[PDB]
Amino acid sequence: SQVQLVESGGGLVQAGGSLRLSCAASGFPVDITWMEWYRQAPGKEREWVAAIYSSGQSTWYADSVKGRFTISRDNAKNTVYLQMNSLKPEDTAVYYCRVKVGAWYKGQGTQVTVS
Amino acid sequence: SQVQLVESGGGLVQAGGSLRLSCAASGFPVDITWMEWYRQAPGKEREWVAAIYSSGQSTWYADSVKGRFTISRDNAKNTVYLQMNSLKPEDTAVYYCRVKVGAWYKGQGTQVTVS
Amino acid sequence: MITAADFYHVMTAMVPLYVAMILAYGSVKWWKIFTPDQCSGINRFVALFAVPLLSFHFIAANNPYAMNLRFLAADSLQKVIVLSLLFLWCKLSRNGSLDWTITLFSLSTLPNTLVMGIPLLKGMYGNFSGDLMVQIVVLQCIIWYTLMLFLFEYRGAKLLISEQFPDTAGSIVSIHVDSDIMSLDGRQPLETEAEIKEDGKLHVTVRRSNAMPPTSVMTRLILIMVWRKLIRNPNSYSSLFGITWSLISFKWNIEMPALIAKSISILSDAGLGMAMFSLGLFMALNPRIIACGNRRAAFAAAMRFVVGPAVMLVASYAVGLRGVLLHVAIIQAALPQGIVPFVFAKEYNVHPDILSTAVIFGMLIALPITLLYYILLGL
Amino acid sequence: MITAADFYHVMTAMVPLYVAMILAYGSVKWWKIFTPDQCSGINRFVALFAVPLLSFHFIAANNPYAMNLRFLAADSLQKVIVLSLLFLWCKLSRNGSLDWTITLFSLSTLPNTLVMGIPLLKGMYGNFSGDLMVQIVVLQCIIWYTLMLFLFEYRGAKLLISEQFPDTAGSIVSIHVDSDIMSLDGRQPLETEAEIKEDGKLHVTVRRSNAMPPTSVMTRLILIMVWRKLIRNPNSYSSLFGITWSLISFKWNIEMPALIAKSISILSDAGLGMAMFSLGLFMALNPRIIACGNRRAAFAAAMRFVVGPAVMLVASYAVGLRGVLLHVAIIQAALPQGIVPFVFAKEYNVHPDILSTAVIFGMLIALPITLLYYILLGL
Ligand SMILES: COc1ccc2cc([C@H](C)C(=O)O)ccc2c1
Ligand SMILES: COc1ccc2cc([C@H](C)C(=O)O)ccc2c1
């Protein structure tokens, strides 16, 4: 009945800034299981970045972005917040959430671009 | 040209005696390689007992007759002497030599029988 | 009454079938000649080379402009009366699923017509039975092995959506399948992914994993997962060129040239003997003959030799087959179970143990049961 | 001169042979369908079931009381002139062994007559060539695959005594072989043991290991090691019952009954197509076509298409074959190399690389060479 995923926080910024990404959800019974965050480069590839899930104290990261990006889930507002710091210039790619309610639901709404 | 293998030493004796078996050969070029001594029971089977060969300081023995029977080769007289001590009563079998000149040559001549 | 010569002409064309089967069953269990890894070598050959060149020889010789259209209706009336009653069962009862609908359909209205049915009925009612038994082989390889192929895809395309979209199954528009997938089964991990659009439209993409919808949507996902299962099946290339040559040849009276006709007749003559030799190897790879139990093995010969023929005895008074055509229509339904309905149940795992019993146990009683129908119709 | 129809009747019965071979060569190297472990499944089937039932059908139909005894002498004169000259080479020269005598004999006087020779010559000189080409198949499967079987045992029974009895080889009376051994080869360890008697008599027993003699002695050891290689070979049970039925049937005019004749004709028709399909798999299991080198692959086609036929051109003036029988005798010697002379050279390791070349390279030039002999004899 018109299920909705809302993304916010992105934009254009220079190198060395800070952004606060978001992924708001509404209209699900459970909506916890295993959520992700990943990039989508203009060179056709896609690297999985961060994940928070039902454990909460376990985050699966990559090697290049290891220990530098902050992930946080709000179970009350049904929103996962993504804080990113020391933004490298290779961030022209689109960065969005991959919520999972048993099957993977996704959106596309950001314009993350770092000069 | 009438090659000849001569065996001697056997006979009938009670338990606890001593016998001196022999295997004399004549008419070969080399006649060293790997010689044997084995039993032939009336229960159709045959257990390999002792062996002296080109090394000389290596004798392959069995488990039941281990370290109790004396083997000795005479390279001059072309005769291998077999001294046996503490003769067990299960020695009704025929005990003879198995000289090897590249193929296995054998005889049959003894009457080893222990009551 | 009958003669003793008619009993002899049956044994002339049924004894060379069992000789080619006992030598296959004997040379594995008794003398241990073939390794069971090497046993897959012959079963690979018969499925690809012998049978699709054997079915091409019967279809491209059968006249399409003189098919007995009255006999062809009273066999398309068995497969509709049985198909209408089973869908009345799976949608009104309290325990009727679709996993029992197809299995109770392959046991009843799909005999072994090509390999075994043609030489038996040729040795019972002259040579015009040898033309009628080809006219059913054409319809099985072009309709009734295709309608059954949709019923396994619809069995699969319902599970993958109902397992993983239980809450918002009603607002999906398009479904996109990557070309890696050949069978949405659960054999492969099948990471399912769903795009979200603005006004409730919801694109769904089915992928490969590393490390109810509208009926205008299910009738697109199925037709993609049938076109990928039809251009790989070699028998679909046999019956396509068989009908196309037969519509050309029997109008302008063109006879097929001897350079091509003898090029196919060197493998097609190696098709009927090897098929009974490949089937004889199959009845020794199993651990037991009766696998699922003695309470369901007799159920196989209850929905095949009774409910099979006796529904054509009432589907032949309606169309108007009497005399000699009535006896040939009843006997061709009491033939043992075909092998192509097993091949489907082995891939999709829809009861492989029942159809593995009905083929092997069906062959061992196929002779002394159809001979009872030859006697009781001759009086 | 000739017609264009005679060129057509050759291609009618030679094109279906190469179609059954290209599909075997293609489906391994190009499309990779068969696993090479499963490739041994079909080669196990053709050696045991297809061929010994195919050779039984030709021998038990051939009339023995009307064999062309003049044609049967001018093919037993090729295989004696060649066999007399090679033993003059291995006993007078300075480098003539016996390991080169047999290999220079199988390349010259043993063509492929059963599978490929019969359909070619039937399509060139009417139907009486189809009866003559069976009358050579009988003599190959009963004499010239048996005299060659003694020459591999005498190659083996000389090595085992001359290696391990170099000094007292002249005073051995009897040789006893245990029933474990099937081939005194060196494949098995073969502990040799010699009893000693009183007056120079020397019994020898050949065993299995765990963890010159008088000519009245060598002609007993060989006849034991041939009787053990003849009651296991399935083709020796084909030609034995083939001749026995044919001597009965063509005197009292008994025709073979249709229950038995159709029992064999379901496997024998699956024999000629499968043999060319099994041979096509063999020309892709090898790493290279030309294996031992380009200086000996052309030697194979030098002792097979030249020294083979041109010694029958002088062995036919002597017997007195002119006219039409002269052309059929020359062409049947230029056929490509048989497969049974390879089977021997693979077991006994007497040059397996040369005969593996001459079979495969012999098939690829068999057609454009015998067609040259059809033209040059027609002028
Ligand atoms: C591996 O053994 C097989 C495979 C496929 C077969 C197909 C057929 C035809 C198409 C049919 O009877 O309906 C017959 C026998 C067969 C044996
Ligand atoms: C595994 O392929 C074979 C094995 C044996 C064969 C025998 C023959 C006959 C006996 C012959 O030609 O002389 C033909 C072809 C054959 C192919």
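Numbers in chain C track Swiss-Prot; the residues on display, in order, are 1-211, 455-622.
This deposition comes from electron microscopy, 3.7 Å.
Every residue gets a Cβ built from N, Cα and C, even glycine.
So that you can see what the record holds, here are the features copied from Swiss-Prot:
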BINDING   C:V51, C:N112, C:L114, C:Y145, C:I582, C:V583  (indol-3-yl)acetate binding site
MUTAGEN   C:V51 to A  Strongly reduced ability to bind auxin (e.g. IAA) and impaired auxin efflux carrier activity
MUTAGEN   C:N112 to A  Lost ability to bind auxin (e.g. IAA) and impaired auxin efflux carrier activity
MUTAGEN   C:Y145 to A  Strongly reduced ability to bind auxin (e.g. IAA) and impaired auxin (e.g. IAA) efflux carrier activity
MUTAGEN   C:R187 to A  Reduced auxin (e.g. IAA) efflux carrier activity
MUTAGEN   C:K472 to A  Impaired auxin (e.g. IAA) efflux carrier activity
MUTAGEN   C:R547 to A  Impaired auxin (e.g. IAA) efflux carrier activity
MUTAGEN   C:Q580 to A  Lost auxin (e.g. IAA) efflux carrier activity
MUTAGEN   C:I582 to A  Lost ability to bind auxin (e.g. IAA) and impaired auxin (e.g. IAA) efflux carrier activity
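Closeness to ligand 1 is met by C:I582, C:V583, these being the recorded positions among C:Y145, C:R547, C:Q580, C:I582, C:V583 whose Cβ falls under 6 Å from the molecule. Relative to C:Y145 (mutagenesis position), the recorded positions C:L114, C:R187, C:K472, C:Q580, C:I582 all have Cα atoms farther than 10 Å away. Residue density at C:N112 (mutagenesis position): 21 other Cβ atoms are found within 10 A of its Cβ, drawing on all protein chains shown. Here the deposited model leaves out 243 residues, and the two residues on either side, C:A211 and C:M455, have Cα atoms 30 Å apart. Cβ proximity to the (indol-3-yl)acetate site centre (mean Cβ of C:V51, C:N112, C:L114, C:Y145, C:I582, C:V583, cutoff 8 Å) flags the following additional same-chain residues: C:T113, C:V115, C:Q140, C:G581.
Counting neighbouring Cβ atoms within 10 Å of each of the mutagenesis positions (C:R187, C:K472, C:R547), the lowest count belongs to C:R187. DSSP classifies C:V583 ((indol-3-yl)acetate binding site) as helix under the three-state reduction.
C:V51 (mutagenesis position) is 11 Å away from C:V583 ((indol-3-yl)acetate binding site) when you measure Cα to Cα.
In three-state terms derived from DSSP, C:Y145 (mutagenesis position) belongs to neither a helical nor a strand segment and is classed as coil.
Over all protein chains present, the Cβ of C:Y145 (mutagenesis position) has 20 other Cβ atoms lying within 10 Å. The candidate set comprises the mutagenesis positions C:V51, C:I582. Of these, C:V51 has the most other Cβ atoms within 10 Å.
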